[PDB]
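The next block holds one structure in the form of structure tokens; read it before the comments.
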Amino acid sequence: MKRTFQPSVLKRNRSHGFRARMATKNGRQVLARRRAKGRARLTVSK
Amino acid sequence: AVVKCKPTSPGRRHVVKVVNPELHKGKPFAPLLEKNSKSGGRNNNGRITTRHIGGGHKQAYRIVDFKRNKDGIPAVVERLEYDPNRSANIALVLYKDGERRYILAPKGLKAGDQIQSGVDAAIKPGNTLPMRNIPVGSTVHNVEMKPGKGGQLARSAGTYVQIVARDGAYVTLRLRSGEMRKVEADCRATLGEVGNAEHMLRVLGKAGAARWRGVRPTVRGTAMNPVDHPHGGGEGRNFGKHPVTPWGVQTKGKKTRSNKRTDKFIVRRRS
Amino acid sequence: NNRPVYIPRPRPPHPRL
RNA sequence: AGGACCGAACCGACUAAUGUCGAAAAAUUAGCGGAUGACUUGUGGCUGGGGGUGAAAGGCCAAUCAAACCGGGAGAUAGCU
RNA sequence: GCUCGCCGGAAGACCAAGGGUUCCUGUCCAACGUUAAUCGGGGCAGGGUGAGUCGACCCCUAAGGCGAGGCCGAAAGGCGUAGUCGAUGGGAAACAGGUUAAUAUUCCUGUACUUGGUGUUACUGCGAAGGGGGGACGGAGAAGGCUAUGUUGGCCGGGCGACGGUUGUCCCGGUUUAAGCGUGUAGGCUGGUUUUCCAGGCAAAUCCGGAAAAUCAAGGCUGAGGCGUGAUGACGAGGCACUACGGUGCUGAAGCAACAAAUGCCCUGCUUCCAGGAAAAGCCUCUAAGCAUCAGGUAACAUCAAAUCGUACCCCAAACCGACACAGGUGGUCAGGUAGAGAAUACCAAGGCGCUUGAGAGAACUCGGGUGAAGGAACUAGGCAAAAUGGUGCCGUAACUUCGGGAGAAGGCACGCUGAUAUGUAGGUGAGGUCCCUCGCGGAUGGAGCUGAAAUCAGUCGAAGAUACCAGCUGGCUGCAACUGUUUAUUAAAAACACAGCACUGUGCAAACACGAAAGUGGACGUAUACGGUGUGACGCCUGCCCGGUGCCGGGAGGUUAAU
RNA sequence: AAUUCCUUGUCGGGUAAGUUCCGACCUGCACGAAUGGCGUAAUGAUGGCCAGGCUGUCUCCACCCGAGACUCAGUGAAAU
């Protein structure tokens, strides 16, 4: 049984990392919404 | 040459090979190579624009000289090579000055032959002449439609066109499709017909032969569902509909030629 | 004290038809 | 030579039994199919929801697919319980 | 601690990915562990990760991403040039031994190597985003030469033994050593050298390419292993002296030969086949601009620098993905002995484990197995499941057929051990000696030694000799599909889908067509022996009649007919 | 007939006994020639039938070896 989640640090960062989010405006809006909600972990990162 | 293999096993039973002994058994000319990454039918948007394309063996692109701009420079034919990109074989040509180029190999071309380009050239097969100099009623290949373009007509294996008429500054060409096209005189053409005329005799033999040739399986519209194809649906192989393309355009006898720009160069249509 | 999150699909019933 | 033969790794999942508040939200045990090829696999990319992909089953698209998921219109509407 | 049992192409040993202290020591047992617990991957504290050479970083690039200008788009934004990113690839350099409770190819000892900066000395024309070469490449197959490694003999050390025999052809253990440097071998590739000329290499060129002659038949390149050095060093059984009794310190003999042999190396090789098998940089070489009492380059010596980050531990699992200390999933490397064709299977070595509830009893019943009188499918929707067949050699082998097949058809016979042929043959390998030598890692002769089938005859044991494990059930008639293949992840693997082939139809290339409000891409760096769509589905014999209807193609008298 | 309502069509083969199977006839409810027709060697974890061998499938079960069930100690659920 190969479950759906197969961790990979490189792919995780390149898909949901800070730089990936800021590249496009919608990701920028996502960061804005996270900041407004005041989440401790703004994004995924080491 | 055409050789039929013995029915040793299924998949090899129906194979019909086309062995060409005079082909070059060695690596090609590296300076003239160029990488050719496959696309799989996808376009810049990443969507499949053309279906049934994908996979296949890796193949490197050979820079083939179609313009043939080296006028007045006799060149010798070093050898013939297999080009995976074309249906016809290509010939490695060495010019008197000492540069090597690739050209389409006509039927009569072989190693050690002499070819030349430009008006100051003979009428031997393989020479490149403008149609104005080429006598009417002769066979040519790799014909241009605009001067300097390079040549687009009659490029496949065993293909050629006829010089049927010469109307002053324009020439009429009868193509292998039965199409009579008016072409500007000054643009160039190559004498003779493309070699490797026995390309039909091959049959590929088995399913996988088409697979590593870059072709993917084709799915009939009937086997599809109603939603994905205009055909499909019903219990027991029901069609009851006029044949159509997957996008609704009615196929099987519906002309799709609508240009109104090049029609002035069309004398007669296919028949 | 989390209430059960994943409830499995019910076992298919016997066909009373 | 071979989409050749027998057969491990590897990939697959035809039969039976067990297991159904199971060891496991499809597995184990004993057999079974392919096993130089249309093969299999690692890494990284591309295709985004009236769309993708599909050797075509309405199959698959994060345990969900005859139209994914999340938030909003939204306290939708419910002559019904 | 002594026994028993299990794994041993793994349930062992090393990595990447992913975890993130789970590592080691002291201490604690409430909670956690499906029981107890002094124990632990649990709690608390301390300790632990050492690099010019390993990896990352770094230089270059693939798919692809982003994208100055630009093109396009109501806005957002889309596409893309120059560029710049992107390892799953290419590019400089280290091995052996020892040491810690826990790190080492990082620390220590020994012996090496690479890339740059600076200085000195002796020579010299240097000089690029520019040219050329190189880097640089597929599948399959075969043989030869080797090594890792193993076996045996010799050698060295120890033992002769609690139940008979065992100083002997006896038994047990050891018989290990690298990178680098030197020599350069089997093998593989290519004929060398000199001179002249040339609109090609978008400029130039002493380089590449091409054309000419003169002269020699040879050089050059690549290249595992072996042999030397490294090394009268290290390691080394064993013995000795003290033990906080875990271990510490001291000493240290032999360290060779033969045979077998890889899936590893020579080999990015070679021979073949069609499906024709990345790119760029480092590197080598030639020049432009410019500089030539310079700078710069080459060779030698000296000196300095090589930063920064990862380094513990798990890594087929109790530490990763599955909510669990879950019978599942997870890529790569090493991979021994006996039997065997084998990485199957059986039993074992090194090594690691007995799977975190036990003790009794020995009912029905359920589960996983063994055996069975006589019958042998009478069971049942159905030979489902079980049972049986099962290997090697030889003999033999039907209908049918596309002449390949069918076929391992079917059906028969022989298989152990010992001796002899032959104090182990044929075969393989091959020392010393002897004869040559374009003189060495050479060639002949020669057979010592070692290894080692198959077959025949004879004898002999058992109920059974392919003795266990492993290891086809077979035949006849017929439906469907030609076949290999693919599919409903998780009740349907099929007659369904695909398929080679065939036919129709569209398309003249700014192609049809598709994705896109568009630009622009795919088709295709293809162009009718090509491409798209549709139907049929190898092959053999064929594929009849009908154009009313609905489509499609062509024509045009007349009628009808929008905007204007 | 993968097609056939009527229907287990009729005759023969196979069985002591055959609504299936194989061959032939044709009253083809409602086969049919590229939504292809008829054949077809080889192939198939394909559908149906027959024979040999084989056996606990069965007549009819019996016994035995293990893991549960049962008793004792510890921990200690669920649906309703």
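Per Swiss-Prot, chain B residues shown: 2-272, in order.
Header says: electron microscopy, 2.6 Å.
Just so you know, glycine gets a Cβ as well, placed from its N, Cα and C.
Look at B:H230 (mutagenesis position): DSSP puts it in coil. All chains included, 18 other C-beta atoms sit within 10 angstroms of the C-beta of B:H230 (mutagenesis position). What Swiss-Prot says about the mutagenesis result for B:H230 to Q is this: Loss of peptidyltransferase activity in reconstituted ribosomes. No change in rRNA binding or assembly into ribosomes.
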